[PDB]
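Undergrad: Take this structure, written in C-alpha cells, and hold onto it; I'll ask about it next.
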Amino acid sequence: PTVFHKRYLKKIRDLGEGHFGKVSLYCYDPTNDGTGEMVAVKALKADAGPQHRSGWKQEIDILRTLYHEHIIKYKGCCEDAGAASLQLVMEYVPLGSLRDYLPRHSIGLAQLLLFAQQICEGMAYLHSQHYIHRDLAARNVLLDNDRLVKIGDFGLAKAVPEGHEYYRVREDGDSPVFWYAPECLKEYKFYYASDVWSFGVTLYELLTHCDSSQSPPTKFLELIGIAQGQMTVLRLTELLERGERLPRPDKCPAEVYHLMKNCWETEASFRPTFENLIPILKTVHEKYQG
Ligand SMILES: N#C[C@@H]1C[C@H]1C(=O)N[C@@]12C[C@@H]1CN(c1nc(Nc3cnn(CCO)c3)ncc1F)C2
C-alpha cells in the first residue's frame, strides 16, 4: 500500500538488469538532510509486451504477500509514468549478490553452509505459500551481513494451481537452463522439487565461491560443446539423463557433495524437500562451525 513520491527519489547506481527490467539503487530523501533511506527500485522496461506486463503485476503482488527474514523486504510502489506501470520499491541489501561477493571474499565453509540453510528456510517458506521460484541461483541471493542472506528477486515466481503439483512453463530464451531439472527441460513442468534441483546448483555455486571458470554454464558447455546448433538444451537433457553432473568443488566435503547429488536426483520424488533440508543443514553447519 505504501506509495513512494518520485520527487524524493534520487538514482545512485544500477544494481542489476535483465531482459525486460532493471534494478537501481536510490536514495529516498523527503528533506535533503541525513534522514535519507536507501532503496532498491525494480522497473519494467517501457517496451515490454503484454505477457511481461501481466507477469510484472503478478510479481509485485507476490512480493507483497511474502514476509520472511530470508526474503527481501517489500517497501512499496511508485508510479512509473515513463513505463506506465509501477516500480517495485524494496529494501537495499548492502553487500549485494553472492555471485558478486564470493569471487572477492574468501568465505569459510561454515558461513557457506549457514547461507545454504538460510536459503532453504526462505524457500520452505515460499513453497508453504504455494509459490515456485524458478530462478534460484547465487545471483539472486543477497548478502545483508556476513551472517544474513536473503532471496532477493522473484521475476519468474508463480503460484502453483490448487489441484496441481506443478506449473506448466512454456520455455523461453531467458530460461536459466543450467540451473534446471530434467523434468523442466523435457516435460515443461516445474514442481516444488524442481526448485530443490536449482538449490543444489546454487549450493555448487557457493562451494566454488561463484568462480566464473567453474560456473554451471561454463562446466556444462565444456561437456556439450559449442558447435551444437539449436541443440544445447537437448544435449543438456541427455547428459543429465546419463547421470552426468557438475563436479565436486575443490575443498567441498564428501557429505555436502552427496547432499548436492541428492538435490540432483533425476527422479524428482527422490529429492528432499526444503523442510527436510533445514534440520540437515542446521546439523552439518553446527558440525563445521565447531
Ligand atoms: N529486471 C531485472 C534485474 C535482474 C534483476 C535484479 O537485478 N534482481 C536483483 C537480485 C539483483 C540485485 N538486486 C538487489 N540488490 C541489492 N543490493 C545490491 C548491492 N550491490 N549490488 C550489486 C552486486 O550484486 C546489489 N539490494 C536489493 C536488490 F533488489 C535485485
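Here Swiss-Prot sets the residue numbers for chain A, with the shown residues being 889-1178 in order.
Header says: X-ray crystallography, 2.1 Å.
Every residue gets a Cβ built from N, Cα and C, even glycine.
Pasting the feature list from Swiss-Prot:
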type	residues	note
ACT_SITE	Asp1023	active site, proton acceptor
BINDING	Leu903, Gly904, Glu905, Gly906, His907, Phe908, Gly909, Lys910, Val911, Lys930	ATP binding site
MUTAGEN	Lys930 to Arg	Complete loss of catalytic activity
MUTAGEN	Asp1023 to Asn	Complete loss of catalytic activity
MUTAGEN	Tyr1054 to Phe	Reduces basal catalytic activity and abolishes IFN-dependent activation
MUTAGEN	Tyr1055 to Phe	Reduces basal catalytic activity and abolishes IFN-dependent activation
MUTAGEN	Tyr1145 to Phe	Does not affect phosphorylation state and enzymatic activity
MUTAGEN	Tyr1176 to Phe	Does not affect phosphorylation state and enzymatic activity
Undergrad: Taking every protein chain in this structure into account, which of the recorded positions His907, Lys930 has the most other Cβ atoms within 10 Å of its Cβ?
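TA: That would be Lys930, with the highest Cβ count within 10 Å.
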Undergrad: If you count CB neighbours within 10 Å, which one among the recorded positions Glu905, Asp1023 has the smallest count?
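TA: Taking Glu905, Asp1023 as the recorded positions, the minimal 10 Å Cβ count falls on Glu905.
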Undergrad: If you pair up every Cα among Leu903, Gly904, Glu905, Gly906, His907, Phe908, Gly909, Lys910, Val911, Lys930, the residues annotated as binding ATP, what's the maximum separation in angstrom, rounded to an integer?
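TA: Greatest Cα-Cα span of the listed binding residues: 15 Å.
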Undergrad: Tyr1054, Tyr1055, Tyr1145, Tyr1176: which of these mutagenesis positions has the sparsest Cβ neighbourhood within 10 Å?
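TA: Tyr1176, out of the mutagenesis positions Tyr1054, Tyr1055, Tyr1145, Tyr1176, has the fewest neighbouring Cβ atoms within 10 Å.
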Undergrad: Looking only at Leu903, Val911, the binding-site residues on record, which one has the least crowded Cβ, with the fewest other Cβ atoms within 10 Å?
TA: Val911
Undergrad: Let's check the environment of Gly909 (ATP binding site): how many other CB atoms sit within 10 Å of its CB?
TA: 20
Undergrad: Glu905, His907, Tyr1145: which of these recorded positions put a Cβ within less than 6 Å of any ligand 1 atom?
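TA: Within range of ligand 1: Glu905.
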